[PDB]
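J.: Please see the structure below; I have some questions.
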Amino acid sequence: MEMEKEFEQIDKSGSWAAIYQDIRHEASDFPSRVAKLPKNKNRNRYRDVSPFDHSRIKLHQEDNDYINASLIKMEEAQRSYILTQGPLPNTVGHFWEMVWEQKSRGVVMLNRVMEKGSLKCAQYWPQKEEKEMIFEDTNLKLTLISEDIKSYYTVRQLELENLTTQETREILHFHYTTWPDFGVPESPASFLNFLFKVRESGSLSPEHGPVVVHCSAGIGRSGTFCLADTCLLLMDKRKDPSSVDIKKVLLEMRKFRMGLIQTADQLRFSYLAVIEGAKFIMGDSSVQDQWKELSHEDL
Ligand SMILES: Cc1ccc(Sc2ncccc2C(=O)O)cc1
Ligand SMILES: Cc1ccc(Sc2ncccc2C(=O)O)cc1
């Protein structure tokens, strides 16, 4: 079926939980043996969220090459993403090692450091220009260059230096700051405006390594971001945009990391985002300005 009318048909029939459970039943199951080795227990935030062996990102280190991160490679859309958990106190150095080794330009963060009164990830970037961070275990230095705070998100320019070779690179940090502690946003307008800002930066483009995207576990909000981006790109590439099947795309992405999209509410929100985003793309270029306005990002 098409998307927008399949959407109204699930709303009127109130069957989002059943649709989502079907996806869970059909999703791939691949081994994650490296994640479960005892030496890696303090490298995993959640015991039930692990990268598959076949798609996990390897650190270029001979002692322990493990990080909780997966390469999602979308062949028809010609986009790749790295999805990872929020860094832990003992993995912030591994996190920036991965960014360096994979030649990423951008990092997309979809959570706040504290949510629901508990820590959801480490403070892994510097908050003041004059107070840089040094990661001694991986020999990297990280400096805040500039920060632009908007109403729904913040963009930061960061400098990452490999202290071994004295090479430097500019990394862009895209921080969506307004996802609610419970549930999903009422309108997808600010999330879509954010996605378009990441796109406009070059961070998703083939001349760079894959974008690194995370939330707390790296499967829920993170899955919503890459699912919406890939579906919109396929609608632009194909002769028949109504042939894009969001459930089939999600199952393809779940071949590369378990658990993407964590609730039926996140599934419904992903449909909403793709539906509204397809109107702004067209050919309606003006819709982009509309999203920006409706997002009230200023202040
Ligand atoms: C490796 C790297 C190089 C350059 C930059 S940007 C910059 N650096 C210093 C002053 C100003 C800027 C600016 O972009 O205005 C970031 C990272
Ligand atoms: C064990 C575990 C912990 C956390 C997560 S993320 C999550 N969990 C439950 C609902 C929603 C989300 C979300 O994606 O926001 C997944 C698994």
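Placed from the backbone N, Cα and C atoms, the Cβ positions cover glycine too.
OK, Swiss-Prot features for this one:
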- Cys215: active site, phosphocysteine intermediate (ACT_SITE)
- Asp181, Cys215, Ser216, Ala217, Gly218, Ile219, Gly220, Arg221, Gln262: substrate binding site (BINDING)
- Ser50 to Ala or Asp: No phosphorylation (MUTAGEN)
- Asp181 to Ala: Substrate-trapping mutant (MUTAGEN)
- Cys215 to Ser: Catalytically inactive mutant; abolishes sulfhydration (MUTAGEN)
J.: In Å, rounded, how far does the Cα of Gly218 (substrate binding site) sit from the Cα of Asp181 (mutagenesis position)?
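T.: So the Cα of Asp181 (mutagenesis position) lies 16 Å away from that of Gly218 (substrate binding site).
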J.: Which recorded positions among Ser50, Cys215, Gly218 have CB under 6 Å of ligand 1?
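T.: Within range of ligand 1: none.
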J.: Could you state the whole-number distance in Å separating the C-alpha atoms of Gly220 (substrate binding site) and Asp181 (mutagenesis position)?
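T.: That separation, Cα to Cα, works out to 13 Å.
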J.: Which recorded positions from the list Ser50, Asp181, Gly220, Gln262 come close to ligand 2, meaning a Cβ under 6 Å from one of its atoms?
T.: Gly220, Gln262
J.: How many Å separate the Cα atoms of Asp181 (mutagenesis position) and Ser216 (substrate binding site)?
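T.: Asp181 (mutagenesis position) and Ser216 (substrate binding site) have their Cα atoms 12 Å apart.
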J.: To the nearest whole angstrom, what is the C-alpha distance linking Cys215 (mutagenesis position) and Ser50 (mutagenesis position)?
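T.: A Cα-Cα distance of 14 Å.
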J.: Give me the non-local Cβ neighbours of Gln262 (substrate binding site): same chain, 6+ apart in sequence, Cβ-Cβ under 8 Å, ordered along the sequence.
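T.: Same-chain residues close to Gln262 (substrate binding site) (Cβ under 8 Å, separated by 6 or more) are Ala217, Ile219, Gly220, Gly223.
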J.: List the residues of the same chain that sit at least 6 positions away from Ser216 (substrate binding site) in sequence and have their Cβ under 8 Å from its Cβ, in sequence order, or write 'none'.
T.: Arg45, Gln85, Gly86, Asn111, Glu115, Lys120, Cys121
J.: Can you check which residues sit near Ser50 (mutagenesis position), meaning Cβ under 8 Å from its Cβ, same chain, 6 or more apart in sequence, and list them in order?
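T.: Sequence-distant Cβ neighbours: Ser32, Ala35, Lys36, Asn44, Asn68, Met258.
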